[PDB]
Amino acid sequence: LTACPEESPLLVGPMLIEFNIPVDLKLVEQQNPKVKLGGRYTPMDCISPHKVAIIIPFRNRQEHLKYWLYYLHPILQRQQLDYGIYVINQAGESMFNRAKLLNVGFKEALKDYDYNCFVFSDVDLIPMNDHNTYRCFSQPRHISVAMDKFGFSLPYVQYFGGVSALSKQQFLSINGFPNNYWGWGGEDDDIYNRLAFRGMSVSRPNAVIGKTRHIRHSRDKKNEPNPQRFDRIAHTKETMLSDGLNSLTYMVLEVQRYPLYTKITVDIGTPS
Ligand SMILES: O=c1ccn([C@@H]2O[C@H](COP(=O)(O)OP(=O)(O)O[C@H]3O[C@H](CO)[C@H](O)[C@@H](O)[C@H]3O)[C@@H](O)[C@H]2O)c(=O)[nH]1
Ligand SMILES: [Mg+2]
């Protein structure tokens, strides 16, 4: 086997993405036979240098997940990546903590395979063009740059939410993501600040290839806007050394391998 081509030849470009067609995971699996237990896939006809762990923060979003799986697996295989899907499920009914869930995902995934790239994706975001590769780059990568919920515009140049990817070393170099952001908002801005403070820039696909669709939904109870988010992101400089991968604590309650993804239910504590 030889190293895969820089740009995969199975790419079709823009795709039709819609969510009023409720799916069947059984069909998904039948339609994606190369997907090994736990949502794992390795190209059989070339060597991909991208060992990608896709981490999805999760809590009561099965319907979104189904659509996510229906759409990304065929896409990811055409992108010729050697990947695994990790749904990090917050146990309990306390305040949601997206970023801490993403950290847990980084550590747990590494216990399965030697991934060197991490794609952090909201459960409700689907790329509209398979040319927007779900891999890592020389600089941190903002993948969902043109979301339809933002009329295909970046809400602001430093926006880093939705879907992003960090090589294993870029992630480590910033001490991971913060574990101290409970509730909705700001966590993505803190992460951006970290990348900046570490002297890194953000890489992005053009607005066309980066178009992506957001599954319309209402606010979830227990993930209400975090009023402390403004003060927190204003002090990332002072807190990233101690709040991160080095101070991460959690309790894996269960690991389930579904045919299309691995579900890790974890207890990540409460607002300290
Ligand atoms: O009860 C919940 C709350 C959140 N999530 C997960 O966390 C993600 C973000 O939560 P929401 O989609 O409600 O939030 P938004 O659509 O506003 O998400 C946007 O703003 C967020 C504020 O924290 C994140 O920064 C972000 O990635 C961005 O896409 C979801 O995609 C999902 O993966 C759940 O599974 N269950
Ligand atoms: Mg959303």
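Chain A residue numbers are taken from Swiss-Prot; in order, the displayed residues are 131-402.
Note: Cβ is positioned from N, Cα and C throughout, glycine not excepted.
As annotated by Swiss-Prot, UDP-alpha-D-galactose binding site applies to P187, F188, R189, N190, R191, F226, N227, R228, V253, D254, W314, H347, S348, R349. Here Swiss-Prot flags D254, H347 as Mn(2+) binding site. Taken from Swiss-Prot, the feature N-acetyl-D-glucosamine binding site covers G316, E317, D318, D319, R359. Annotation of the published mutagenesis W314 to A in Swiss-Prot: Reduces galactosyltransferase activity, lactose synthase activity and substrate binding by 99%; the original residue is retained in the structure shown.
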- [ ] Mind running the binding-site residues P187, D319, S348 against ligand 1 and keeping the ones whose CB falls under 6 Å of it?
- [x] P187
- [ ] Let me know the largest Cα to Cα distance in Å among the UDP-alpha-D-galactose-binding residues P187, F188, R189, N190, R191, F226, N227, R228, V253, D254, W314, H347, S348, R349, as an integer.
- [x] 18
Task: Cβ under 6 Å from ligand 2: qualifying recorded positions of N227, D254, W314, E317, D318 - done: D254
Open item on the list: What whole-number Å value do you get for the CA-CA distance of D319 (N-acetyl-D-glucosamine binding site) and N227 (UDP-alpha-D-galactose binding site)?
Closed with: 14
Task: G316 (N-acetyl-D-glucosamine binding site): tally of other CB atoms within 10 A of its CB - done: 24
Task: Cα distance (Å, whole number) from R359 (N-acetyl-D-glucosamine binding site) to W314 (mutagenesis position) - done: 9
Task: 8 Å Cβ shell about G316, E317, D318, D319, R359 centroid, N-acetyl-D-glucosamine site members excluded - done: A229, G291, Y311, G315, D320, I321, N356, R362, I363
Open item on the list: If the N-acetyl-D-glucosamine binders are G316, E317, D318, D319, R359 per the record, what's the largest distance between their Cα atoms, in Å?
Closed with: 10
- [ ] Compile a sequence-ordered list of residues in the same chain as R191 (UDP-alpha-D-galactose binding site), six or more apart from it, whose Cβ lies below 8 A from its Cβ; state 'none' when nothing qualifies.
- [x] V253, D254
TODO: Could you tell me which of these binding-site residues, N227, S348, has the fewest other Cβ atoms within 10 Å of its Cβ?
DONE: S348
- [ ] For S348 (UDP-alpha-D-galactose binding site) and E317 (N-acetyl-D-glucosamine binding site), determine the Cα separation and express it in whole Å.
- [x] 19
